[PDB]
There are 2 protein chains.
Amino acid sequence: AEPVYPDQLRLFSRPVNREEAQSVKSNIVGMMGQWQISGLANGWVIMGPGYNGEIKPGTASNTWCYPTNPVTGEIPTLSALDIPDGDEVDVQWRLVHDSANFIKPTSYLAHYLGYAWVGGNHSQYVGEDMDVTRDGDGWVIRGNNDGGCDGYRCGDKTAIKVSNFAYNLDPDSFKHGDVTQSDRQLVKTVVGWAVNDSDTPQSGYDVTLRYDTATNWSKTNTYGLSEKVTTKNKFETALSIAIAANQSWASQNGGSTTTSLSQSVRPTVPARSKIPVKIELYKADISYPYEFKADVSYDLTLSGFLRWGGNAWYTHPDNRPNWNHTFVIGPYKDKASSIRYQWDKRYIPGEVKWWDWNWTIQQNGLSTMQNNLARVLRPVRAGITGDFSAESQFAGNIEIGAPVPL
Amino acid sequence: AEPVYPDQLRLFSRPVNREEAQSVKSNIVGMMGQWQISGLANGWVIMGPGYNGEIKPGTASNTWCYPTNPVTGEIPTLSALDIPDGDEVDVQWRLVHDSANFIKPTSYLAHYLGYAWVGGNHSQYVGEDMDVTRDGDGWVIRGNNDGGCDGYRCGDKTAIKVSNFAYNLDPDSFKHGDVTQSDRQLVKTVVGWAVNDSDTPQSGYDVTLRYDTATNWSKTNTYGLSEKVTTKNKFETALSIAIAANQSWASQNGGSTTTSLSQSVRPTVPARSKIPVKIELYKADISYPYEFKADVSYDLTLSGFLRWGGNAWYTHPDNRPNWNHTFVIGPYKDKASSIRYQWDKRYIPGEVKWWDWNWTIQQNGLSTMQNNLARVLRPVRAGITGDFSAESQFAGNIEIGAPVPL
C-alpha cells in the first residue's frame, strides 16, 4: 500500500504486509541467509535463495519491520556556487580547476560507482594528484601517470570529460551592443511613388519585394523482368514472329528546404499630395557583443573499466570491461542520464536499468551517498560577456519620404 | 411497446404482449422446458425448443408477466478514490498495488466472465496470492505459480494487464516552470531599418522570415506487351522489312509532409525618426516542469483460456481456447470495449456480439454483478507533477529598438 525503500528495513526479534514484501522480493531475499526462514504480517513467511524466496502462510519470531512514519531519503539541495565574471571559456576554466568543489566530488562518485584507478601515482587517496587538460571543445581530468605504479593494470586511469555547456539566462539581464556589417552585396532594390488626388487622406498602398532559395534531392531503385519467344521459318523468304512481355517496379524518396525573406511598405498620404518610397536588400556579415547572468549546466562522461571485486552496474560484470556513461548535470532530459530519477525510483525493481544505487547505499551508507550526490549536483551561477558573429545573413532598409503638394 | 429485460421476468399461475415476447424470444425459450407450453396476452401461447418456440393463438394458466413500473437495473456510481500526489509512475504504483480497491474487483470480473485459474497456489479463493510486476510501459497481475497445484492445466494462470494511462485535467490547475534551452544551432538572421520622413506617425512596415522542410515518396508498377514481324529476301543485296507494335500500362502512388515556421515584425515609427529591428531563428532542446490535478483512466486486458463448464462469450465455445479482450475503463471509445454500452443494450438480441451479460446475471445474480461492476468502474483522482523534454525544436527572437531622431 506504501512504497518500501529497502535501505530502511529492520528486524525485531509497523509490520510489512505480503504485497509490500513481494514488491521488493529480490532485495529482501538478497539480504538474507541461505536457509533463513523469517516472518511477516497476517501469518506469512519468507525463505532464503535455497527455497527461491517462497512466500507461504506460516509463523516465526523474526519479523521484518518498517518505520510507521518514514523519512524521504532524497538528495539535499545546497546553496549556489558563484564564479567571478568573464568569458565562457574563463568561467569553464575556473569551474574545472576547483579542487574541493569539483574535482573531489566527481572522483568520489566515479569511485563509488565502481571505476578503477581514480587518482595519481604520487598520492594514495581518491581524487588527488589529478591533471586537467583542454580538448577541442571540452576538458579532461585524469590521474598523473608518471613514476611507475604497483597493482594490476594500474596504468589504466579513469578519465572524466566535461562538455556541452548551457546557460539559463535571467530574463531582465540581457543586453547587446552595436550591430556592425561587412562584406555587403546587393540583391535587389525598388523605388516608387504614391499619389493621392482625392479630398481625404488615403492609406491603401502596398509595395512588396520577396526573395527565395531552395534545394532538393532524390533517390530511386528499379527492378525488371522480361520474356520473349521467337519462331523463324525459311519457307527465298523468311518469316520471324516475336512476342515479348515485361514487368517493372520502382521506389523513390526525396526532400527539400526553402528560405524566404519579404519586405513591405504601406504609407499614409495626405490629401492632394505624393510620397516616395524605397526598399533595399543585401547580404552581409553581422557582429555584436552581449552580456547576461545565467545558470550553468553541462554533461559528465566517465570512461574506464569496472572493478572485478564489485561495481554498481545492474548486471554486475566480472570480466573487467571498458565502460562509458554520460550524466546530464542540470535539468531533466532522459531517464538514462538523470541521477535524481534513478535515485528516486530505487524502490521499483523493474525500473533499475542502468545503475544499482541500493548497492552503493549498502556498501557505503545512506548519509555518505546523500552528501556526495548533493555536492555533485550543486547549482552554479556566473556572469557572462561574449561576442556574436555569422556570415552571409540578410540586411534590409525601408524608407518613407516627405510629402510633396500637388 | 416497452423494452423487456429478461432478468426481471416472472410467472404467475402486467401481461406481456406478442411483440415484446417476440423481441426477446430466444431468452424466453432458453429459460423454459422442452415441451412447456405457456401463455401470453390477447390469446397467445409459446412452446419449448421441441416446437422451435412457435407463438400461436391459444390459452393457458401459466402467464409470463412483467413489472407494471420496472426499475432501471443500471450500474450504480460510487464516490471517487483519492491517491496521494506524486509522479505518474508513483500514482500508477499506488493504484496497481491496492488490494481491496483494484485487485479483488478485477479478479472477480475475470472469474465471472469465465476465465480459468484466477488466483495463487497458496490460497483457495479468487483474487488472493497475486503477484504484481512492471513491464516496459505497463503492469501485469497474475497468480503466484510456486509449489505445485492440483487440477487440469492448473499451471496456466490468467493474467491482467494495465496500460495506456490518460489524464483529464482540471482547467484551472495547470502550471509550468522555467523553459530552458540547450544545444542551440543558428538557422538564419536578419537586421534592418525603418525610416519615416513624413509629418505623421507611420505603421506600414513589415519584415518576414520563413523556413520550410519537406519529404516525399513514390511507387510505380508497369506492364507491357510487344509484337513484331520480319521478312528477309536475298535477291548480293538483302532487304529486311520489320514492323512492330507495343502497349503499356502504369500505376503510381505517393505522398509528402511539410513543416513551416514564420516570424514577422511591424513597428510603428514616430514622425521624423528611425527604428532598428532584428529577427533570429534557432534549433534547440526544450525542457520544463509542470503540475496539475486530473482524472485517471486506463486500458484493461484479460488473457487466459475459457472454462469448459461455462463461459460468457456469446458463442459459448467448449474447446478451451486462449482468449484476449481489452476494456477501456473510462470515457466511451467503441462498442467492443465499453462495459456500460453492452450492459445497457442487453435487451436487444441483435446487439450481443462480444459478451453475454444475461448469462452472468443468471449464474450469479443481479445485485452481485451490479456491485462488482460498480467497484470496477470507480473514478480515480490524483495530483500529478512531471517533466517535459524534446529534441531539435524551434526557438525565435523578435526585437524592436529605440527611436533615433533625424
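Here chain B follows Swiss-Prot, giving residues 24-36, 47-268, 275-445 in order.
Every residue gets a Cβ built from N, Cα and C, even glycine.
What Swiss-Prot annotates here:
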type	residues	note
MUTAGEN	B:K208 to A	No effect on heptamerization
MUTAGEN	B:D211 to A	No effect on heptamerization
MUTAGEN	B:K221 to A	Impairs heptamerization
MUTAGEN	B:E390 to A	Nearly abolishes heptamerization
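Where Swiss-Prot records a feature, it is marked here on the structure.
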residue: B:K208; record: mutagenesis position; DSSP class: strand
residue: B:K221; record: mutagenesis position; DSSP class: strand
residue: B:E390; record: mutagenesis position; DSSP class: helix
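Annotated pair B:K221 (mutagenesis position) and B:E390 (mutagenesis position), C-alpha to C-alpha distance, rounded: 61 Å. B:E390 (mutagenesis position) and B:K208 (mutagenesis position) are 45 Å apart (CA-CA, integer value). Cβ packing within 10 Å was compared across the mutagenesis positions B:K208, B:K221, and the lowest neighbour count falls to B:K208. Taking 8 Å as the upper bound (exclusive) on CB-CB distance to chain A, the mutagenesis positions B:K208, B:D211, B:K221, B:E390 give B:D211, B:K221 in sequence order.
Looking at B:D211 (mutagenesis position) and B:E390 (mutagenesis position), their Cα atoms lie 53 Å from each other. If you take the C-beta of B:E390 (mutagenesis position) and look for same-chain residues 6 or more apart in sequence within under 8 angstroms, you find B:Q381, B:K384.
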